Number of protein chains: 2
Amino acid sequence: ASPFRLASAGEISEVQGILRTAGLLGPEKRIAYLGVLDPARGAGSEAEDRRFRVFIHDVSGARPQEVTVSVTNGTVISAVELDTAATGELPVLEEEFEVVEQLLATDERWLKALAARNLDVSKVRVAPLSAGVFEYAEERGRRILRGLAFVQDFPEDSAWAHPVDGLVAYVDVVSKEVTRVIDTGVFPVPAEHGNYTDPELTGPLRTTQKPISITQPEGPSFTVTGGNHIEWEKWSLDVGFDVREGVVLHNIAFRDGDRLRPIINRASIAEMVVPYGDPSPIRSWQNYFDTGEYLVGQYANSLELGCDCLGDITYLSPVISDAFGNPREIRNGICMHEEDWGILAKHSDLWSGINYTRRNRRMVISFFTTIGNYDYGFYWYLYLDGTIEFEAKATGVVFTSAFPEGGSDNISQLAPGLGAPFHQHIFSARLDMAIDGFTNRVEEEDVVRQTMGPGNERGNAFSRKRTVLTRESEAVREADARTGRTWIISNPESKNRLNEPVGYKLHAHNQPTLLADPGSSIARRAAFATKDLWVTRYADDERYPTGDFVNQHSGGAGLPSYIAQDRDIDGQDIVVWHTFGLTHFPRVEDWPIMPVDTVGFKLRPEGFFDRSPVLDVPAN
Amino acid sequence: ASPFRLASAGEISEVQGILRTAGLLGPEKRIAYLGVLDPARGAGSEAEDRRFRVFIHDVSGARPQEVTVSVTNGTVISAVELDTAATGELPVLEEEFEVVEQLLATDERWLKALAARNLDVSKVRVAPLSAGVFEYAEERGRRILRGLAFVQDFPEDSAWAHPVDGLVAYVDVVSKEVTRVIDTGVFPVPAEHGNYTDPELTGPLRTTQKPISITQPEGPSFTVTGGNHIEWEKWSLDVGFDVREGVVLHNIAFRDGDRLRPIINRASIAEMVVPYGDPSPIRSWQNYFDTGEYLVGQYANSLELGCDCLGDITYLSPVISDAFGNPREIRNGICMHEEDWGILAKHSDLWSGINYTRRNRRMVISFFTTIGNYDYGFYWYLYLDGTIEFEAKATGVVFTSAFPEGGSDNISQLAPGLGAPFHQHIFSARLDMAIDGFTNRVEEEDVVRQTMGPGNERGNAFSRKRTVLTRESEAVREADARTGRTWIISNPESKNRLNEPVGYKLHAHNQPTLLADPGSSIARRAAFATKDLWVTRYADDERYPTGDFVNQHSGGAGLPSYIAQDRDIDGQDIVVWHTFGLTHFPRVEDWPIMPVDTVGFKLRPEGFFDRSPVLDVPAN
Ligand SMILES: [NH3+]CCc1ccccc1
Ligand SMILES: [NH3+]CCc1ccccc1
Ligand SMILES: [Cu+2]
Ligand SMILES: [Cu+2]
Ligand code: NA
Ligand code: NA
């Protein structure tokens, strides 16, 4: 029934038919993105129109197309040809991953470089890396991937332990041409293996871990109806899934007494970027937008009971399209479960004699994705007390290089001869805000120190100040941990019982933002990553902080172009974009497989309720 | 056997006998602190000497004494009389809590103030608050508590909902004199109750929560021997307990292969301070050092199975002394258990075909304390991957006032007429460091941004810089979240297999430090709280960042006096003192009982191991 339901296999099959019949899905076509569109603002008509957006690539060199299709009315609504020199290339196709290795394998320049290093071409893996935009004019308008080589000693060897440094190639994957092969010198290929399942490396496995059993004898406290609608402990929401963004949360609301109160209309991680800080020409171009260039949702793992998700797990199996329009299920791609979260509130009172303890719990919605060497878990948490939290868990294998004899200011040594270049992992959360409805505003809250003097005779006073952001041109904000800076999203037309506007406070981790020089190509293409907080006026077509076509776009699209409209955001339908990230100086302990590190943010009620909303929780 | 064992009831009984026989425990004496001393540096003699430190108060007005006693040799080792005008008063006694209310209850000035407000004296509770040091010369050398009044409507009423503002009294608790009664005006006593167990307030309790069952069918993975020695997943440590500091961790070590490697010699929360930012004369003096003035360990809760600690719990019941030297057990005062902690490492490799997932877990050691309106949980976490984390959980009831008509810049409104003054909760962790032994140094690590130019042609490079702290006068450091500032404790004489010094990295939360004016009394008494990180050379008598006698000390003792020695700390026996805290602007949701908020820090291995130390963890 719900217009926010997950796309079904049948809907995917209808899209493929419509595209085929219209002539848009010939044997040289490939679907590079397919996703359902959100209902437009004003869905109070109940005239459901399930519409899908499709990016269509042409392997013969014709111009790609962007196509909108209505599965409700079996019709192509629009179909535009794209000038990719202008608006950017389409996302990397999964079938292009192996094309870089196969093309290089017959190139005389490539074979010459491998032969000088005594490497058998059949043992050499090539990572298919996004190209970015730099100085090479011949790349404008062409579909380019760059290749870095790793040696596999045998089919089960971890190739990441054996980078082939001093060597890179650029490949045109449509015309099937190797445009450049750059060989800046020979580096020893690091010899040690990094096979973390080899008993010679692991040693004897521990026998000291006793099992932990988490069970729910009466089942879980949450209900799922309509495939993806969740109700849990006064929370209500719909779990969506998009092949680009991954898990998306719709219509987050809280049942406060008899009233369903909206909080967030749409929550997603709308982009991520991994910039590398090694100035070597072999890698100085290296930045991948896992979300925008590769699409993190299509690489979601199938999560196993007991290993990936522990406890009483309910699964969702979202359906996406393959490159030919066939539906494919990602079996067990989303885990959801509730977890005990310690003490929620506690007090033993000396005067009343009452002893009081209540336990907290959280609802967890998660998925895990793998793009090459990296693996990321995306976790959304809902807490009993109204807190919303996102957490990203970064693991997998670090991207490696040779460690130069004499050392490096931009690379960490992990093993003899083996290095790991410095890099960041930067995320963008897009929070389409709906605090008690759509009339919202953002205030920046700073702690205010006060001087000893009249009115503050003992020099103990301190205060806080709030600054309303009224127009987009002033809503590009930086963190300030020193002054405890946070941001409050409030509804000036909805007041609590003390006649103050209801609100939610955003708590950031205050990690460094983009480190690259502001004049760099990456600073232009990932402009969102240079600031901690952006607020825009909602608009249907303003979906991603980097724009619709990230791959090989020259920069400026997305957030910096949106905010130039300088729209009113004081009590309006607004969207908060929060940049947050990890700066990763790899350590020996990250090798040969990385223990999880984490980053995220949270939102807490700020005068949203009239008192603590967990007074009605029972005693265990 | 172990010299780090918990004090036993028998040891306490021997101390009382020794003190009695020596004439130091007459009927006018009260023990205000009793605790075991740590072994001196160089315990490699196995000549165990269990020594105890005792603070002895005199209710008749004689000078208090500091006394060291050897239970091993049944002897008083030293006994000094204290000049409290000089070195500070002794900690607040539990039996003094009710003395402030009883003294005021017969004072004509006090009764006059209550009568003008139509308050029955039998309904008025008085909070016994530490006095600090301000302008009142008559307080120097005297034992003063200050009193703020709250109305209890009936014996089970929460008095915190009914503050009596505009009124404060100062009391001399030895001479039993009310020195001043200040009445700055009448404020309406807020009428609404805050009884969070009243069904009229809670409404019907939820019936939607299904049970979560956490069990360990084969028992826990950790072993406890000798009463308090823990072994878990290569970790080894002793859990101590001190009536001032609470849980103390001794001899934290990690079994790396065949070698037991030290990491931290002693870890504790050595002080906490709660400064208030309301400039009203009724409260502008208000700062309590829960640890130094009240002793958080003696107010530890008895933790209940299933409510406070959930799962397979092992308890410790530490023994302290009451005011007369009798032992008293704190039944179930310390909980320890292991917890599942999600994914530890995960990778699915496109080239080798290997899918790999391992789960994390943590060892938890915790206690909970209650001092008046506030309740705090102290949590130490040990993780499989070598991470050590501390977390403080703040809950209980916020300290209240009237909300002034017209509003306030320093007070939040929680209910009609009811306010909650702004304040901070600031902790000091004392980490007696022992990274692979006692030769340690601290480096400050900042991210380094680099400019586009020669050697950095694409403007993508970034780096890091480390600054060694060599002398105490340069080891007073501030946070800098913008530059990702962290601190590394390393051993320059112990190298990993890459010939780099082994180390641990301290990750701070970068919350604001002390906000008070640097010229205030609290800035002088809580000087440690004005900076994020201090490093000192280890010394036996340098135990607390505020000094031994915090109550009514005029300031300067502790850290600022220690570092003035300007001792060498470059490859020496050093102690790291980390300040961290919460700045609390109370919200409506904090009322009438606060949901838990948290703050803390963590330490992660930084080239301490030669590879990931969790390669030998088995698959669930
Ligand atoms: N994260 C996308 C970059 C990438 C893609 C494939 C292999 C290695 C790296
Ligand atoms: N936290 C120590 C201050 C305090 C002590 C007793 C009652 C209320 C407040
Ligand atoms: Cu990384
Ligand atoms: Cu507080
Ligand atoms: Na909005
Ligand atoms: Na030390």
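Throughout, chain B uses Swiss-Prot numbering, with the displayed residues spanning 9-628 in order.
Each residue, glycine too, has its Cβ placed from N, Cα and C.
According to Swiss-Prot, the protein has these features:
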- B:296-307, B:379-384: substrate binding site (BINDING)
- B:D298: active site, proton acceptor (ACT_SITE)
- B:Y382 to F: Loss of activity (MUTAGEN)
- B:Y382: active site, schiff-base intermediate with substrate (ACT_SITE)
- B:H431, B:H433, B:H592: Cu cation binding site (BINDING)
Entries of B:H431, B:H433, B:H592 which, being binding-site residues, have CA atoms within 10 angstroms of B:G305 (substrate binding site):
none
Identify which of the following binding-site residues, namely B:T299, B:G305, B:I379, B:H592, place a Cβ less than 6 Å away from any atom of ligand 4, and list them by sequence position.
B:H592
Same chain only, sequence gap of 6 or more: which residues have a CB within under 8 Å of the CB of B:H431 (Cu cation binding site)?
B:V282, B:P283, B:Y284, B:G285, B:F407, B:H592
Around the Cβ of B:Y302 (substrate binding site), how many other Cβ atoms lie within 10 Å? Please give the count over every shown protein chain.
25
Other than B:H431, B:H433, B:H592 themselves, what residues in this chain have Cβ atoms within 8 Å of the centroid of the Cu cation site's Cβ atoms?
B:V282, B:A402, B:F430, B:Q432, B:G589, B:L590, B:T591
Select the most exposed residue of B:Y296, B:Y382, where exposure means the fewest other Cβ atoms within 10 Å, treating these as the recorded positions.
B:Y382
For B:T299 (substrate binding site) and B:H433 (Cu cation binding site), determine the Cα separation and express it in whole Å.
12
Counting across all protein chains shown, how many other Cβ atoms sit within 10 Å of the Cβ of B:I379 (substrate binding site)?
21
List every residue in the same chain as B:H433 (Cu cation binding site), at least 6 positions away in sequence, whose Cβ is under 8 Å from its Cβ.
B:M280, B:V282, B:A400, B:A402, B:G589, B:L590, B:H592, B:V607
Residues that sit under 8 angstroms from the residue listed as 'active site, proton acceptor' by C-beta distance, when 6+ apart in the chain:
B:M280, B:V281, B:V282, B:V304, B:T377, B:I379, B:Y382, B:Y384
Binding-site residues listed as B:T299, B:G305, B:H592, least Cβ neighbours within 10 Å:
B:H592
Tell me which binding-site residues (B:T299, B:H431, B:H433, B:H592) have a Cβ under 6 A from ligand 2; sequence order is fine.
none
Please report the DSSP secondary structure of B:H433 (Cu cation binding site), reduced to three states.
strand
